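Colleague: Once you've had a glance at the structure underneath, I'll fire off some questions.
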Amino acid sequence: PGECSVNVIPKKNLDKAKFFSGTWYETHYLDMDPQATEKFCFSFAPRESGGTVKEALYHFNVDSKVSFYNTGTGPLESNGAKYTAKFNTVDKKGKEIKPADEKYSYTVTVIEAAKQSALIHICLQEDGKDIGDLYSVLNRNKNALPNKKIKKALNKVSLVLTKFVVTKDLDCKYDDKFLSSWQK
Ligand code: HEM
């Protein structure tokens, strides 16, 4: 069973306006499938209004040199640092090229945020059942190292940063304009 991790604790009192703004780059990631060894880069632009999150997602497969673009939309939980979204597929210009498949969703939890850093966890689900999960360290700057608060959050749940894949040395290609222009 590709079971999602337990003990994923949403940050208490996340500053919403701060987190749900601008562009976040993944700097480190830990796919919980040890055989998922394809190198990836990721960036996203999450926005929130009225209790609904609308975000633009960008992945880049370093192995295959193929990128894919998604948008996700879903309700923010009352705790303010977790949301479950449905997603579609779009092209670089924002047009839908594949509609949302109802049977798929994902759940994002913001575990910690400090200064220019954040730590999130994503659980992918098919029909409300776990199909896989990933932790990611985020930063406003592609090359930056995480704040110590991020490490403390990882240690609370027996993870260490060395187990994460480090992005900065890979041949990432980003579409920063797709994200910068999100909702403009
Ligand atoms: C907010 C954070 C993230 C969200 C919401 C997210 C969302 C998604 C979604 C919806 C898919 C499925 C796309 C599809 O099958 O059509 C996907 C696939 C995938 N994502 Fe993420 N992702 C996030 C972060 C990351 C990060 C940080 C990495 C690694 C650096 C990553 C690696 C992957 C991989 C390896 C796949 C499988 C792609 C394939 O089938 O070729 N994701 N992600």
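The residue numbers of chain A are those assigned by Swiss-Prot, with the residues present covering 22-205 sequentially.
According to its header, this structure was worked out by X-ray crystallography, 1.8 Å.
Heads up, the Cβ atoms here are built off N, Cα and C, so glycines get one too.
Checked Swiss-Prot, it gives:
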type	residues	note
BINDING	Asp52, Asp154	histamine binding site
BINDING	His80, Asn91	heme binding site
MUTAGEN	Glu47 to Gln	Results in the loss of the characteristic pH sensitivity of ligand binding
MUTAGEN	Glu47 to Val	Results in the loss of the characteristic pH sensitivity of ligand binding. Reverses orientation of heme cofactor
Colleague: Can you go through the recorded positions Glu47, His80, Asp154 and pick out those with a C-beta less than 6 angstroms from ligand 1?
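Modeller: Close enough to ligand 1 are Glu47, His80.
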Colleague: Which one of these recorded positions, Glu47, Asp52, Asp154, has the sparsest Cβ neighbourhood, judged by other Cβ atoms within 10 angstroms?
Modeller: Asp52
Colleague: Can you tell which of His80, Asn91 has the least company, meaning the fewest other C-beta atoms within 10 angstroms of its C-beta, among these binding-site residues?
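Modeller: Per-residue Cβ counts within 10 Å for the binding-site residues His80, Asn91 bottom out at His80.
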Colleague: Given the recorded positions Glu47, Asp52, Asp154, state which is nearest to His80 (heme binding site) when distance is taken between Cα atoms.
Modeller: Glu47
Colleague: Please report the Cα separation of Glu47 (mutagenesis position) and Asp154 (histamine binding site) in Å, rounded to an integer.
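Modeller: Rounded to the nearest whole number, the Cα-Cα distance is 15 Å.
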Colleague: How many Å separate the Cα atoms of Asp52 (histamine binding site) and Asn91 (heme binding site)?
Modeller: 19
